Amino acid sequence: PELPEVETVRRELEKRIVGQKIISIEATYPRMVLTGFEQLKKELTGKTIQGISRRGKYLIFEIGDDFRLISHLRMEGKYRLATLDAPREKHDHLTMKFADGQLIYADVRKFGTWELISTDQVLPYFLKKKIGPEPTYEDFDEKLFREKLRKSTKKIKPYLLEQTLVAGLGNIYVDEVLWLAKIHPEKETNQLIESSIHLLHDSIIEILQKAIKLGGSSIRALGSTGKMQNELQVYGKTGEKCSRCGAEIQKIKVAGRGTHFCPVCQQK
DNA sequence: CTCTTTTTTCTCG
DNA sequence: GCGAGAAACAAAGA
Ligand SMILES: O=c1[nH]c(S)nc2[nH]cnc12
């Protein structure tokens, strides 16, 4: 998932598991609990979920006053709420059992992670990761954005993907953002002019906020009812029309990543 | 059969 | 510092 999908999951969970006491925690893949599964099980068992937050693509379970469970779903981690008698599925790895149901984490590629962090260590956790601002008008300052772009010779798509200029873009929304902003994904950021940086800034916020409103893009669990996939202009649409007078979407490889763009729209 | 393709972090030169 | 490439892993497609 990317930020909009994680936010969609956050909202669904907030409605349903806040107030729930954790009765037990079980793992078939304890290795994805980076801070130690036995430690996590000992600390959280019997605690009540106070809330669910998000920072960039990270889910943050607030559990008791003094602990946070920081979860990253990476490529295709999925949460679902199931009855206590639900059968195990092949790629289920963890479950929190409540009195009237359970929260199960599944992840085909086993990339997703769990980390138990004390409450006063959450802000330092994200500072250490150098996560950039949330993609909102209030948090995403264009002035600082502009300065960082000026000082770098990185290509704009990989730099955006680093999460340091702004949080939340993955491969899908970065291709969508760059099409909307009419910027080439290999454009060197110090070549971007002010007006272009302004459109990029606004487009990032606009695309991500639109995606959130539409419940995320559901491609191929919680977060499965999204509609943003119907609004994608370029991602995964190789050879199809940009509706720009016959122009077709091209796919290239940029810093190891599949990259969908419309050449005529996105010249350097 | 092989090869490529689909978030973050790590190694190498 | 940088970029390139690969690793973690599983499954699907050419
Ligand atoms: O009108 C447009 N034409 C082209 S080619 N690319 C775009 N990106 C956002 N709007 C446009």
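Following Swiss-Prot, chain A shows residues 2-138, 140-222, 226-273, kept in their order.
Determination method: X-ray crystallography, 2.1 Å.
Note that Cβ sites are derived from N, Cα and C of the backbone, with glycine treated the same way.
Copied over from Swiss-Prot:
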- A:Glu3: active site, proton donor (ACT_SITE)
- A:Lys58: active site, proton donor (ACT_SITE)
- A:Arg262: active site, proton donor (ACT_SITE)
- A:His92, A:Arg110: DNA binding site (BINDING)
- A:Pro2 to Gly: Loss of activity (MUTAGEN)
From recorded positions A:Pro2, A:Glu3, A:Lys58, A:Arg262, the one whose Cα lies nearest A:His92 (DNA binding site):
A:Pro2
What is the interatomic distance between the Cα atoms of A:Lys58 (active site, proton donor) and A:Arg262 (active site, proton donor), given in whole Å?
18
Might you list, by sequence position, any residue in that chain lying six or more from A:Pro2 (mutagenesis position) with a Cβ less than 8 Å away from its Cβ?
A:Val10, A:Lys58, A:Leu74, A:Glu77, A:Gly78, A:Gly172, A:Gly218, A:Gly228
Integer Cα-Cα distance in angstrom, A:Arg262 (active site, proton donor) to A:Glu3 (active site, proton donor):
15
Express the distance between the Cα positions of A:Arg110 (DNA binding site) and A:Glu3 (active site, proton donor) as a whole number of Å.
16
Most crowded position, judged by CB atoms within 10 A, among A:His92, A:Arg110 as binding-site residues:
A:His92
Note the 3 unmodelled residues between A:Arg222 and A:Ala226, then tell me the distance between their CA atoms, whole Å.
12
Sparsest-packed among the active-site residues, when each Cβ's other Cβ atoms within 10 Å are tallied, from A:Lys58, A:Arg262:
A:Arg262
Sorted by position, what residues of the same chain at least six away from A:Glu3 (active site, proton donor) have a C-beta under 8 A from it?
A:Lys58, A:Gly170, A:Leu171, A:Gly172, A:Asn173, A:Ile174, A:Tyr175, A:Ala213
What does DSSP assign A:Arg110 (DNA binding site), in three states?
coil
